[PDB]
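Q: The structure follows.
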Amino acid sequence: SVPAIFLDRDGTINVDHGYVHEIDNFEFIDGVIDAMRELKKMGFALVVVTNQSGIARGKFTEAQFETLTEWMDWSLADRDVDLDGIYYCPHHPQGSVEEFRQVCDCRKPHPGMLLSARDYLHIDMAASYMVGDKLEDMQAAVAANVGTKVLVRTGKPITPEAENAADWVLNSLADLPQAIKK
Ligand SMILES: [Ca+2]
Ligand SMILES: [Zn+2]
């Protein structure tokens, strides 16, 4: 088994601009690539787990998401961050794209994406971390038995509910390796 950092994308890796689907609108938050290289170095698996309901909404396609995601993956790999998994949920109950219109158990706060990563990569759950900007990220993490639940301030101007469900509140993912060391 391996401990992991589970990662939100929007608001945690990239700046949340609303339905980010183009390379030209993807902007890594300051210090997050270096922080991830350090988290790799300290021996964590890194696993993205992202809700992408813009797909169900018909904002962008699965093909556009894969194009953006291949790019993000290479762009991290080239900076010596090698991601262990990238999981995403394209669904929404009210989606207008029929393929993707459904209730599912991968859509955060449902824990399914973290569970699939857990079985695939054989993850030590209680030794693991979930980093996100939203309450659903905290709720997915509790359901999944993630040892430590970290809310960041680089996405959703946080809510009192999100803050209640979290263990740590950090300014950003860029602050996580020092918070883990101490
Ligand atoms: Ca987010
Ligand atoms: Zn889903």
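Just so it is clear, chain A uses Swiss-Prot numbers, and the residues here are 4-185, in order.
The backbone N, Cα and C atoms fix where each Cβ goes, and this holds for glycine too.
Residues or ranges marked as Mg(2+) binding site by Swiss-Prot: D11, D13, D136, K137. As annotated by Swiss-Prot, substrate binding site applies to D11, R12, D13, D19, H20, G21, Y22, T53, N54, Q55, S56, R110, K111, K137. The active site, proton donor annotation in Swiss-Prot covers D13. Among the mutagenesis entries in Swiss-Prot is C92 to A, noted as: Reduces the catalytic efficiencies towards the alpha and beta-anomers of HBP. According to Swiss-Prot, the Zn(2+) binding site annotation covers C92, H94, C107, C109. One mutagenesis experiment named in Swiss-Prot is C107 to A, and its note says More than 3-fold reduction in the affinity binding of HBP. Reduces the catalytic efficiencies towards the alpha and beta-anomers of HBP. For the mutagenesis result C109 to A, the note given in Swiss-Prot is Reduces the catalytic efficiencies towards the alpha and beta-anomers of HBP. Record note (Swiss-Prot) on the mutagenesis of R110 to A: Significant reduction in the catalytic efficiency of hydrolysis of the physiological substrate HBP. One mutagenesis experiment named in Swiss-Prot is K137 to A, and its note says 8-fold reduction in the affinity binding of HBP.
Are these features on the surface or tucked inside, and what touches them?
A: Taken residue by residue with DSSP, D13 (Mg(2+) binding site) is part of a strand.
Following the DSSP three-state reduction, the secondary structure of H20 (substrate binding site) is coil. All protein chains considered, the CB of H20 (substrate binding site) has 13 other CB atoms within 10 Å.
Listed in sequence order, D19, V23, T53, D136, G158 are the same-chain residues six or more apart from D13 (Mg(2+) binding site) with CB atoms under 8 A from its CB.
Taken residue by residue with DSSP, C92 (mutagenesis position) is part of a strand.
In the three-state DSSP scheme, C107 (mutagenesis position) falls into the coil class. Long-range Cβ neighbours of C107 (mutagenesis position) (same chain, at least 6 residues apart, Cβ-Cβ under 8 Å): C92, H94, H113, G115.
On its own chain, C109 (mutagenesis position) has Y90, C92, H94, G115, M116, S119 as residues at least 6 apart in sequence with a Cβ closer than 8 Å to its own Cβ.
In the three-state DSSP reading, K137 (mutagenesis position) counts as coil.
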Q: Measuring Cβ to any atom of ligand 1 with a strict under-6 Å cutoff, which of the binding-site residues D11, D13, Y22, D136 qualify?
A: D11, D13, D136
Q: Any of the recorded positions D11, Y22, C109, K137 with a C-beta atom under 6 A from ligand 2? Give them in order, or none.
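A: Cβ < 6 Å from ligand 2, in sequence order: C109.
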Q: Consider each pair of residues in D11, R12, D13, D19, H20, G21, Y22, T53, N54, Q55, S56, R110, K111, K137, all listed by the record as binding substrate, and report the largest Cα separation in Å as a whole number.
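A: Those residues reach a largest Cα separation of 20 Å.
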Q: Pull out the recorded positions from the set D11, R110, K137 whose C-alpha sits within 10 Å of the C-alpha of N54 (substrate binding site).
A: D11, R110
Q: Could you check the binding-site residues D11, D136 and say which one's CB has the most other CB atoms within 10 Å?
A: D11
Q: Write out the long-range same-chain contacts of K137 (mutagenesis position), meaning residues 6 or more apart in sequence whose Cβ is under 8 Å from its Cβ.
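A: Within the chain, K137 (mutagenesis position) has Cβ neighbours under 8 Å at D11, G14, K111, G158, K159, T162, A165.
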